2 protein chains.
Amino acid sequence: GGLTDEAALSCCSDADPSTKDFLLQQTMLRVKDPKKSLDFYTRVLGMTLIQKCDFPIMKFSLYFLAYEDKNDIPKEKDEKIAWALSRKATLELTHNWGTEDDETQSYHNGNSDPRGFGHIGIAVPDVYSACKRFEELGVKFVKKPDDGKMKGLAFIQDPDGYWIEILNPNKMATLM
Amino acid sequence: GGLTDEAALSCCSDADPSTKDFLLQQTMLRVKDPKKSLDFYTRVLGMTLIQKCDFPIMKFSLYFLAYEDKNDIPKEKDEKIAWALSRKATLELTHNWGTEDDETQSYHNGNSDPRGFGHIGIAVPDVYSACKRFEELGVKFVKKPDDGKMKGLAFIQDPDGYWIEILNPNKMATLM
Ligand SMILES: [Zn+2]
Ligand SMILES: [Zn+2]
């Protein structure tokens, strides 16, 4: 019912040289409360806050989180922004000021109508021991690693209810 | 209205050693028509299809796209999946079989109510020359690099209407 390999590959062009050193730099999610999100992404998931930008006239902040050594963060503001925004695989969290106070407000995780965005995913060396730690930290699960057909694979949720896949690259081969 | 830098840093914990091997492996978007998506991400954006997975009983396919040399893709199926799913900064496109035929169906890009997910972002060497090429390829723009206050920064849309930021890490410093 899907594409054959031939049909999919036929729609794939070789990369034009004008796209050399293009990189997938960021995924942007809106967060209700940056205090809860920064705590979750740093303390639970082990990411580093590499850059914060505030736009007072437009009333929002941007928070860039990445799996980066905090010692590699430049100290010069100009160099720091250029370094942060040239890292692969960053998470950009957008804070619209006031949402944290608004009892009525929440963001949509794209896993109920209307769907689109599904999840971010973290590759971990040990899914079961990562999930044991998540459980002990009181993390909310969508899919415990032992539930359903796909054993050794988990989904958790962040403070806004965004889904985070927890996967082990070797266990994914075997699940085929 | 937002956090001070000190208040943001106050909410950040240092990385637990159990998280030091973790990497931000994927961002998952649902795509209506994988033929249009594969063409756009490979031919326009220069990504490589590194893995295709078909789940007949669940009626979906997964397409993993990444800025990777096609010569680095292992040929052994087991090695290929372990390699693909251990790459940083991949895009996972989910094809729910039949959506391409369904006149009634489309995915939500998260940038109108209900909001959450905002965009993926590509770092390029030269935003103006990247965008000149995008225009000549017929790409739909949300924001041309010279439109609005934020000059030197662009948003395009993919075939499902997902927003893709086109940014240059150095031009972002100056926009502060
Ligand atoms: Zn962005
Ligand atoms: Zn996934």
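Using Swiss-Prot numbers, chain B covers 9-184, in order.
Any Cβ shown, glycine's included, is placed from N, Cα and C.
Annotation of the mutagenesis experiment B:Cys19 to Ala in Swiss-Prot: No effect on NO-mediated modification. Impaired NO-mediated modification; when associated with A-20. Loss of NO-mediated modification; when associated with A-139. B:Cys19 (mutagenesis position) has a Cβ environment of 20 other Cβ atoms inside 10 Å.
Counting residues of the domain 'VOC' (B:31-177) by DSSP class, helix then strand then coil, yields 36 helix, 50 strand, 61 coil. According to Swiss-Prot, the feature domain 'VOC' maps to B:31-177.
Summarising the annotation, Swiss-Prot assigns Zn(2+) binding site to B:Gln34, B:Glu100, B:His127, B:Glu173 and lists experimental evidence as the type of evidence.
Per Swiss-Prot, the feature substrate binding site maps to B:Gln34, B:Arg38, B:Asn104, B:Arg123, B:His127, B:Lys157, B:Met158. A simple way to gauge crowding: the CB of B:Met158 (substrate binding site) has 16 other CB atoms within 10 angstroms, across all the protein chains here.
Within 10 Å of the C-beta of B:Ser45 (mutagenesis position) we count 23 further C-beta atoms, all protein chains included. Experimental mutagenesis at this site is recorded by Swiss-Prot as B:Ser45 to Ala, annotated: No effect on phosphorylation.
Quoted from Swiss-Prot, the note on mutagenesis experiment B:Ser69 to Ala is: No effect on phosphorylation. Around the Cβ of B:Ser69 (mutagenesis position), 21 further Cβ atoms fall within 10 Å across all displayed protein chains.
Spatially close to B:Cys139 (mutagenesis position) yet at least six residues away along the chain are B:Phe149, B:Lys152, B:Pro153, B:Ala162, B:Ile164, B:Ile174, judged by Cβ distances under 8 angstroms. Swiss-Prot documents B:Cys139 to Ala as a published mutagenesis change and attaches the note Impaired NO-mediated modification. Loss of NO-mediated modification; when associated with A-19 or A-20.
Residues or ranges marked as active site, proton donor/acceptor in Swiss-Prot: B:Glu173.
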* Considering only the recorded positions B:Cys139, B:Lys157, B:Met158, B:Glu173, which possess a Cβ situated under 6 angstroms from at least one atom of ligand 1? -> B:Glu173
* Asked: Among B:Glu100, B:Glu173, all listed as binding-site residues, which has the most CB atoms within 10 Å of its CB?
  -> B:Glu100
* Where the criterion is a Cβ under 6 Å from an atom of ligand 2, which of the recorded positions B:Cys19, B:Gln34, B:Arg38, B:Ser45, B:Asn104 meet it? -> B:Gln34
* **Chain-internal residues, separated by at least six, CB under 8 A from B:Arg38 (substrate binding site)** => B:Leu101, B:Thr102, B:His103, B:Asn104, B:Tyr115, B:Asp168
